[PDB]
Amino acid sequence: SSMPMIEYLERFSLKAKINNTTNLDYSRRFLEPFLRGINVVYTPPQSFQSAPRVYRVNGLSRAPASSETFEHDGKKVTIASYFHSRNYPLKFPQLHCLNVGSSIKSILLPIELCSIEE
RNA sequence: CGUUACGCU
C-alpha cells in the first residue's frame, strides 16, 4: 500500500498541516533536502485515464502550481490551469510542486497527486 | 551514447 505525500509531508518534514493557504516557499530550507532522494508514485487524475508511475524526486518547484508555467500546445499554462483544463481542478493550487524533471526538462507534479509506496 | 518525433509536465 501507500501514503499520500500530503500526509507524509505533513508528518515528517513539516509539523503542520497543509491548508488552502500554506506557502511552502517558507518551509523550504529543510523541506527540499527532506524531499530530494525519495521515490513517489504519480497517480494521474482519473480524468487523464493514465496509469500511475514512479519518479525520483529532485526537489521543490521554485513557484506554486498557480504561478509556475510551462509550454503546452504552444501556450503558457500554469500547472494549476493545466490540471484544471484536463478536468481536475487542484485542491492546492498554491502549493509548490514536486520537481521530477531533469536539468533540461521540467516535470512538476502536484503533491496531492503523489504518494509514497510503503 | 547521439538526434528527431511524440508523450509527460
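We count from 1, first residue shown onward.
Any Cβ shown, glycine's included, is placed from N, Cα and C.
Taken verbatim from Swiss-Prot:
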{"type": "DOMAIN", "residues": "A:9-118", "note": "domain 'PAZ'"}
{"type": "VARIANT", "residues": "A:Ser115 to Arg (Swiss-Prot position 714)", "note": "In strain: 186"}
Summary of DSSP states over the domain 'PAZ' (A:9-118), given as helix, strand and coil counts: 27 helix, 32 strand, 51 coil
Same-chain residues at least 6 apart in sequence whose Cβ lies under 8 Å from A:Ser115 (variant position): A:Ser2, A:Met3, A:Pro4, A:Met5, A:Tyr8, A:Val40, A:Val41, A:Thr43
